[PDB]
Amino acid sequence: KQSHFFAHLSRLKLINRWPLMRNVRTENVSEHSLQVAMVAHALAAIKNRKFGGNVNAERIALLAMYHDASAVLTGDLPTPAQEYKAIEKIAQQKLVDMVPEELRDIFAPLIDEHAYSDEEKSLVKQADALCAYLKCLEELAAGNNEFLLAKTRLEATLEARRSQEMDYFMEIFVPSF
Amino acid sequence: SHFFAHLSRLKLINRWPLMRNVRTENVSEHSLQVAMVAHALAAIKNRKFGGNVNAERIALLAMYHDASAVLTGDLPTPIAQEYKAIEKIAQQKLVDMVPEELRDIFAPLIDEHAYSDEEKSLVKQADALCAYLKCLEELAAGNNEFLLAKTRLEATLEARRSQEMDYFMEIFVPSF
Ligand SMILES: Nc1ncnc2c1ncn2[C@H]1C[C@H](O)[C@@H](COP(=O)(O)O)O1
Ligand SMILES: Nc1ncnc2c1ncn2[C@H]1C[C@H](O)[C@@H](COP(=O)(O)O)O1
Ligand SMILES: [Co+2]
Ligand SMILES: [Co+2]
């Protein structure tokens, strides 16, 4: 009768990120996911507006809201391979199976990373790395040089995932960090 | 633009200040939760109750519904002009930070002036449910300071009641 779906989702704010490092301020997956949603939405809208995009930006926000949701079952694994992809995908399916059946098909394509189109997938992973970068920028602005190397390698991930909408974002929103 | 700079501060603004909290909730956590609950409410409406709402728009509006808090701090629900007044001021201050070329995209999200009636309703249902869920968490943890607020908000839920909420309450809430 009842679904534990939201009780489990409610746990996201307990799962802390960047564990291998001293954090001036602990970020949890809840804070992370909202920032990714906001950035991923901003990036989609920019693409649409200036760069010929035709992506559903509202949808992209909702995918970003959910992109790390399976952490409530697995915990957070620090980035630094095929097996983790495994558990995570098992974890995402288990979450999906908690949703009442009559709603399953609304939630499955938000939770299950297989469902992301090529362009949705790009935008969300660009937002994710941005947000990870912005974290490094915050920590460093606080004097915390443990995020130094993480900054550098994230600069590599960003250039790999480079786009016009990312360049706009960087030049326009990031320097204030 | 300092806009995204200032949005990243949502995580800094703490809710339920008048009270001891077993766990401190910030606006960033609340907003994600309201967005998730409000999307579900919308999708429940559409799927079970003949709704024709855009649940994704509703999620996006919910993400931004307390965004101006980063300029004002949180403002406890017990004058009501005084808070509604600072509110409009802060929203516009956040709006004027957005690059002009993108302002039309973010302004409606920040200033909330163009919510349909059903969207106002859904997001507010979701905001009160989340406040209620917080009470339930706190009370489970043995925090009796939220007992009063739990009873306040049951009335708030009753007044905003709907078939969607009734579904969510029956299906998702008791697990809390
Ligand atoms: N370079 C580096 N070192 C240590 N931890 C890192 C690094 N980059 C990201 N992360 C962390 C942030 C989260 O704790 C987890 C997954 O990040 P997500 O980006 O959400 O998958 O890995
Ligand atoms: N009954 C009661 N007592 C004390 N504080 C309360 C009460 N109800 C809500 N709140 C608080 C929770 C937030 O800190 C703020 C506005 O949140 P909003 O997003 O507008 O719910 O008001
Ligand atoms: Co992430
Ligand atoms: Co709210």
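We're sticking with Swiss-Prot numbering for chain B, so the shown stretch reads 4-81, 89-186, in order.
Per the header: X-ray crystallography, 2.1 Å.
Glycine too: its Cβ is placed from the backbone N, Cα and C atoms.
According to Swiss-Prot, the features are:
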| type | residues | note |
| --- | --- | --- |
| MUTAGEN | B:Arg18 to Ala | Shows negligible enzymatic activity |
| BINDING | B:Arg18, B:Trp19, B:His33, B:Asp69, B:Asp77, B:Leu78, B:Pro79, B:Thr80, B:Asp137 | substrate binding site |
| MUTAGEN | B:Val30 to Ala | Shows reduced activity and affinity compared to the wild-type |
| MUTAGEN | B:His33 to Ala | Shows negligible enzymatic activity |
| BINDING | B:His33, B:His68, B:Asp69, B:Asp137 | Co(2+) binding site |
| MUTAGEN | B:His68 to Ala | Shows negligible enzymatic activity |
| MUTAGEN | B:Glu122 to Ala | Shows reduced activity and affinity compared to the wild-type |
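Everything Swiss-Prot records as a feature, shown here on the structure.
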residue: B:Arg18; record: mutagenesis position; DSSP class: coil
residue: B:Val30; record: mutagenesis position; DSSP class: helix
residue: B:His68; record: mutagenesis position; DSSP class: coil
residue: B:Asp77; record: substrate binding site; DSSP class: coil
residue: B:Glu122; record: mutagenesis position; DSSP class: coil
residue: B:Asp137; record: substrate binding site; DSSP class: helix
Residues within 8 Å of the B:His33, B:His68, B:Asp69, B:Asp137 Cβ centre (excluding the Co(2+) site residues themselves): B:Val30, B:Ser34, B:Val37, B:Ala65, B:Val133, B:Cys140
B:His68 (mutagenesis position): tally of other CB atoms within 10 A of its CB: 23
Cβ-centroid neighbourhood (8 Å) of the substrate site, B:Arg18, B:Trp19, B:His33, B:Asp69, B:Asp77, B:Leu78, B:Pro79, B:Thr80, B:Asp137 excluded: B:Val30, B:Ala72, B:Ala141
Nearest recorded site to B:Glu122 (mutagenesis position) by CA-CA distance, among binding-site residues B:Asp69, B:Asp77, B:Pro79, B:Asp137: B:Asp69
Within 10 angstroms of B:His33 (mutagenesis position), Cα basis - binding-site residues out of B:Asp69, B:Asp77, B:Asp137: B:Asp69, B:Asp137
Pairwise CA distance, B:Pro79 (substrate binding site) versus B:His68 (mutagenesis position), rounded so that it is a whole Å: 15
In sequence order, the binding-site residues (B:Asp69, B:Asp77, B:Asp137) whose C-alpha falls within 10 A of B:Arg18 (mutagenesis position): B:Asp77
Candidates near ligand 4 among the recorded positions B:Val30, B:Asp77, B:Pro79, B:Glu122, B:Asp137, judged by a Cβ under 6 angstroms: B:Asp137
Near-A candidates in B:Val30, B:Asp77, B:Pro79, B:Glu122, B:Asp137, the recorded positions, by Cβ under 8 Å: none
